[PDB]
Amino acid sequence: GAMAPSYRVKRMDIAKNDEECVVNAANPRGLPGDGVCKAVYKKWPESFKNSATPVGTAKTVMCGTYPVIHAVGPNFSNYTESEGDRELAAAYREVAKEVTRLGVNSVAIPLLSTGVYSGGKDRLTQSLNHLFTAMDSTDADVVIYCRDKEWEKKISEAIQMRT
Ligand SMILES: Cc1nccn1C[C@H](C)O
Ligand SMILES: [Cl-]
Ligand SMILES: [Cl-]
Ligand SMILES: [Cl-]
């Protein structure tokens, strides 16, 4: 565990993280994909051996000794708001189980289903609150990665409001 488990946010490429493991915003087929998934594929391509897993689940594959947790959020183009909400919550619960199982002291996480799986909606608050519901019972240091300046401010505000 971390001595004083924390949440932080950084605005940069998650492929340059300073944590003990990474969560990939994966597709269900273990394909190189786009966005976070493509950056992860370029940095840790070995982690895509048998990484395919269903929506709402997480599957960890080692790149050397560095764990890549492939977490599959729903594509809100295909799911109803109700069913997508359930699968997005479930993917984060599976991330918390994997982080715990691995015994890491820190984890780099993106906001699942906020990019090309968002169905064209702003899901910062929805995705971040499912992240908190899952990760709050873990004692890893959690570092949330984003790319947008306004999202960085809103994520930082949400972290600070609870402290
Ligand atoms: C910044 C923003 N606006 C809508 C959605 N997002 C996040 C994705 C990842 O670009
Ligand atoms: Cl960067
Ligand atoms: Cl996405
Ligand atoms: Cl972002």
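The chain as shown is numbered from 1 upward.
Going by what the header records, the deposited coordinates were determined by X-ray crystallography, 1.5 Å.
Using N, Cα and C of the backbone, Cβ positions are placed for all residues, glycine too.
Quoted from Swiss-Prot, the note attached to the mutagenesis of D13 to A (Swiss-Prot position 1343) states: Partial loss of ADP-ribose 1'' phosphate phosphatase activity. Residues or ranges marked as ADP-D-ribose binding site in Swiss-Prot (evidence: experimental evidence): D13, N27, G35, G115, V116, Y117. Under the heading of mutagenesis, Swiss-Prot lists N27 to R or Y (Swiss-Prot position 1357) and annotates it as follows: Almost complete loss of mono-ADP-ribosylhydrolase activity. Among the mutagenesis entries in Swiss-Prot is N27 to A (Swiss-Prot position 1357), noted as: Partial loss of mono-ADP-ribosylhydrolase activity; complete loss of ADP-ribose 1'' phosphate phosphatase activity. The annotation that Swiss-Prot gives for the mutagenesis experiment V36 to A (Swiss-Prot position 1366) reads: Partial loss of mono-ADP-ribosylhydrolase activity. Listed in Swiss-Prot is the mutagenesis experiment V36 to E or F (Swiss-Prot position 1366), annotated as follows: Almost complete loss of mono-ADP-ribosylhydrolase activity. Here the residue is the original one, while Swiss-Prot reports the published mutagenesis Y117 to A (Swiss-Prot position 1447) with the comment Partial loss of mono-ADP-ribosylhydrolase activity; complete loss of ADP-ribose 1'' phosphate phosphatase activity. Quoted from Swiss-Prot, the note on the mutagenesis of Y117 to V or W (Swiss-Prot position 1447) is: Almost complete loss of mono-ADP-ribosylhydrolase activity.
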C-alpha spacing of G115 (ADP-D-ribose binding site) relative to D13 (mutagenesis position), in angstrom: 14
Inter-residue C-alpha distance, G115 (ADP-D-ribose binding site) and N27 (mutagenesis position) (nearest angstrom): 12
Cβ neighbour count within 10 Å of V116 (ADP-D-ribose binding site): 16
For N27 (mutagenesis position): intrachain residues, at least 6 apart, with Cβ closer than 8 Å: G33, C37, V72
For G115 (ADP-D-ribose binding site), the number of other Cβ atoms found within 10 Å of its own Cβ: 16
Entries of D13, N27, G35, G115, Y117 (recorded positions) sitting next to ligand 1, with Cβ under 6 Å as the cut-off: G115
Cα-Cα distance linking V36 (mutagenesis position) and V116 (ADP-D-ribose binding site), given in Å to the nearest integer: 10
Close in space, distant in sequence - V36 (mutagenesis position), Cβ under 8 Å, 6 or more apart: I14, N24, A25, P110, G115, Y145
Length of the line joining the Cα atoms of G35 (ADP-D-ribose binding site) and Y117 (mutagenesis position), in Å: 11
Cβ neighbours within the same chain of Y117 (mutagenesis position) - under 8 Å, at least six residues apart: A25, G73, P74, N75, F76, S77
Around the Cβ of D13 (mutagenesis position), the count of other Cβ atoms that are within 10 Å: 14
Local Cβ density at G35 (ADP-D-ribose binding site) - other Cβ atoms counted within 10 Å: 14
